[PDB]
Protein chains: 4
Amino acid sequence: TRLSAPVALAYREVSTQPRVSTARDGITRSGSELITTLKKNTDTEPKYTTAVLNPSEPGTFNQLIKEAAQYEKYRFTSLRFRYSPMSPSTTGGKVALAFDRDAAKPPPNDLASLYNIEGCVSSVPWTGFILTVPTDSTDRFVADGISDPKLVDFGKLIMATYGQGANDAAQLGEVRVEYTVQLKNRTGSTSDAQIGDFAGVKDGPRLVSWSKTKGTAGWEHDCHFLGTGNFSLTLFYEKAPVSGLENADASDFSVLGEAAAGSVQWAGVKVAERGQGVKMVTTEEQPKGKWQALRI
Amino acid sequence: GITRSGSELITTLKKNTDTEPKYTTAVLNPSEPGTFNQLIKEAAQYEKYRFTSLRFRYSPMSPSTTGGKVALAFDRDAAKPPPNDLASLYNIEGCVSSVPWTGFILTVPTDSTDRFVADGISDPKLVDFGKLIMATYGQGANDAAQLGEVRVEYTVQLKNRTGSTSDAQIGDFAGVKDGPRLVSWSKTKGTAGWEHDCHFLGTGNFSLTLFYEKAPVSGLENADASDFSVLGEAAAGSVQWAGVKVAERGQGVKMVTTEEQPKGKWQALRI
Amino acid sequence: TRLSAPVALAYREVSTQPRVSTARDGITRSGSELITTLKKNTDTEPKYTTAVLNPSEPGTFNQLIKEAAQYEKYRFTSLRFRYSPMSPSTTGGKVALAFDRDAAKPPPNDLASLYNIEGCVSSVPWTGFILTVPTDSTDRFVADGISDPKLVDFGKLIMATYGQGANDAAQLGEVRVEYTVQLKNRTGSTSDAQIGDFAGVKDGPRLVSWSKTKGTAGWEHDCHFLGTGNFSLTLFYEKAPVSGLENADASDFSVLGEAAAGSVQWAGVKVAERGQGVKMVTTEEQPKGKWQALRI
Amino acid sequence: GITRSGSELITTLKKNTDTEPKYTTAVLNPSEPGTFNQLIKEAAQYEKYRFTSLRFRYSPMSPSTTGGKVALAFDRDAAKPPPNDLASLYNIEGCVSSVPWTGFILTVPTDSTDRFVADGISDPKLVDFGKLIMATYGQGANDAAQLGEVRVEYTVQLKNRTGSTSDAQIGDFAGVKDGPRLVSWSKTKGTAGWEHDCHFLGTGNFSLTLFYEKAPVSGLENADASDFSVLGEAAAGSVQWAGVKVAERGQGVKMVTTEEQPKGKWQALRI
């Protein structure tokens, strides 16, 4: 029979209270976080935005990272993502949420493959839906350095948007996690400041992801920030580089320092959307030095 | 024997701004590239099937202010051509229609008979389980470009087993063709000469390689494909390697030789 | 009190199963059919579209025609028309359904007269309504040739649209019959292919309706098709005409034949909307020949 | 979820006159072209597996007058090099051997742990179930050229469906590879220039297409493949399209050039 269509739907969101408790082996923390807000995509093919599901991941969790710094292993006993619409009912396209159990595989390339992923749900941008992912009973190590994501990460969420019109809402919605993790073991509190050289060494929370790319001037190392917020980045060059730190696509980038042998720079980068970063240029592939990312 | 449930995207319906309804069909056979993109790989290794459970879903994609309608019906005779008037379509058993901005479902009762996986030359009444008819009509000029997506949620029982069928459809200009029915060529004489053009029955990224024994009038050229990029060199005794992106069925590329049934070889793949 | 207005209303339509049964005198068939889809009318005065209510009428019934070819008389024990909206709630104008018990009277000429018809219902294009027509207990002959519609036809439905804006939905809705006919008597199965000459003879289902019109070149006979679908039309000219068969306002017209004395043509006309047809020109009023309409 | 059973053909063993074993391993992962020729296509659609059952049958093919021995062993570590002496080979759990003209079967007890489908980059200890080792030795100087064959009868549970991986391998001479690991490239500075060798890790009919930005010194040449038919001409901006039939793993085709990293792209295919 008849089924009406509203002009818009309003969801009231209130920050709940995390439920912490103590068990025999560790603690059991429940809560909810905000990952990101989906943006309009005026193209038929999807545009993806990923978020690795693992405590101590600044991009995904904001408060569970601190509570997971005191523990060594985890087990997501129950997690579930929710979508809150903030666009009228006259917006086209679609929104798709899928959970890839492999955290290294890149997101698919065509819409047909996106729908083959198990559990992939989707709906119109102006209505809310929930994707609940079955969990398992395997303990994994909280991220601590450069390790295979198959061995530490539980999975990776994939958010896609497509099919929206030209004159549509700028932002369609926002995803929200609802987890219940089982932190186990215990250890001396670990610092939260990724530190590593340019030879592929990393030690700490995954705040940064460097990527070389050969160019006419030299090898360009791009410091992509996985989270969204205020960061600081100290660099130490052993050999004089072609150029210091430059704003690639981030917002409000400032650097106090100089580029030269033995010199140290100090950049207070600011990120408005996950993936933005800075860049530097050198003539030596795999240069010698250090860097330190921090959430300041 | 193997049971493989799943869900796949057949196509995405598009606006019908003209007056006559537009009908798009998709034969329900596990080896059909038009309707299946993942079960085809599994069915290539089997020579019998039975659809334990079949059902189709329509997922809206258009604004709430979209006119017209969309219909979904299942015809058990895969040979019959698509209907000619709307009343006959609505007279098919279990035909479900609704406005573009809302989704619905169409459950297809299934029998307990086995059929040979399609090879492309057998009677459709003997191999195919049926076909699906998707109708779109009554849309104005102010409506969205895309209405929705049709998907098939199935549960097949592939039986027996055999040598895997070739993943690439090799063939020969105006001659024999082997492998999955990915493309189909056609010829029409013209001013420059005989024009050979191919049509891609599937949708996705393809890879067409060609070999000319004699210098053609012209090399590969986009006809109506979404994207196109040739990387070869048209000439006598040469090969042209091209990549074609197809958004809707029937899109393809073309060539000119001026000699009917030119001697050569072509290969098609769904990269 | 308050009464909300949706952006649009969605009606789910599923093809039901006809209910056939056997009685003492014949059979009693129940079912539902689709007549047509109403189109926008950006004019104050109405625009009409008629459908004669009689089994063996290709324009109205599509499946009951076959079941009524084996019977001689009928009685609509219960019929009722329904309107399904497929336009947003921002469309103006109105839609009117009326049942004229005289199947020959032309539709009215002004909106005032349309509302004097008994039982005439109407509503906004974006909402559904039902017009149920009282029936009687009189048996009538199933249409078989050229006969007075007062004697064979039960009635005639009239559908009108008007008042829509310029930027409104192209099509407003679609009507749908819901009948319960009582077929009686019985006879050898009759063919479905109207056949007749140009002297006013017709024998078979009412698929075509010729109409003369004097012109400068000659008398033009227009072959209006009452239904909508694929048709074929074979013509036989005894005297050479001015011109053969030409596409008047139909779609996808093709003819295999020649125009000359004794020659025969064969036109596979195709109709997208009821009323479209082809035409031919002759210098002789009431020419000698034959024609045969068929649903191929 | 899905469960499949099959019986593939790994390889055919060859005579070894030397009394010391000559090993040929075969990593056991569903997405391994060297081992599985049909399971790879359905494993590309899933990202986890669990071998419920597993056996390796050696089917003799040599006459009754051939000496020596043939041994099949299963090493649960897929990175350990094959042993260096007979005693170490026979210390492996479950190792079974016999004279070439007598058949035997090796049953490998399984476990209840799910492993990620191999990507070729991850640790073999973390994604590979094991590694089969086949050895031969002691044959006389006038025995049959090729001994029996080896087949794998399995029952694998694939889980966690996902987007299908490309069925054709597309790569670049700069070290880029994205596909089902069907080919490997190497460099060896000869006398005419940097020579690129293309060793096929599978066994069967193939199809290699290359695009040259600059004219190479020479086109594809049959290094040790059973068959090789090249189509097209080698030159600047040209494309070649060869069909190679491979009977033993490692057989490849050479192409010499004056540049260590020639600009272009290739495409391997198991036609």
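So for chain C, numbering is Swiss-Prot's, and the shown residues are 56-351, in order.
Determination method: electron microscopy, 3.1 Å.
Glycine is no exception: its Cβ is also placed from the backbone N, Cα and C atoms.
Swiss-Prot lists C:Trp274 to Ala among its mutagenesis entries, and the accompanying note reads: Complete loss of interaction with host AGO1 and AGO4. Complete loss of silencing suppression. All protein chains included, C:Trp274 (mutagenesis position) registers 19 other Cβ atoms within 10 Å of its own Cβ.
Swiss-Prot documents C:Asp208 to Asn as a naturally occurring variant and attaches the note In strain: Infectious clone UK. For C:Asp208 (variant position), the same-chain residues lying six or more positions away in sequence with a CB closer than 8 A to its CB are C:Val107, C:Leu108, C:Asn109, C:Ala158, C:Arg195, C:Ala198.
Listed in sequence order, C:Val263, C:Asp277, C:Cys278, C:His279, C:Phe280, C:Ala303, C:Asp304, C:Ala305, C:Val324, C:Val326 are the same-chain residues at least 6 apart in sequence whose CB falls under 8 Å from the CB of C:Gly332 (variant position). Looking at Swiss-Prot, you'll find the natural variant C:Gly332 to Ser noted as follows: In strain: Infectious clone UK.
For the natural variant C:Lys343 to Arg, Swiss-Prot gives this note: In strain: Infectious clone UK. The structure shown keeps the original residue. Non-local contacts of C:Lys343 (variant position) by the CB criterion (under 8 A, 6+ apart in sequence, same chain) comprise C:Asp252, C:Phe253, C:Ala254, C:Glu293, C:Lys294.
Following the DSSP three-state reduction, the secondary structure of C:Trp274 (mutagenesis position) is strand.
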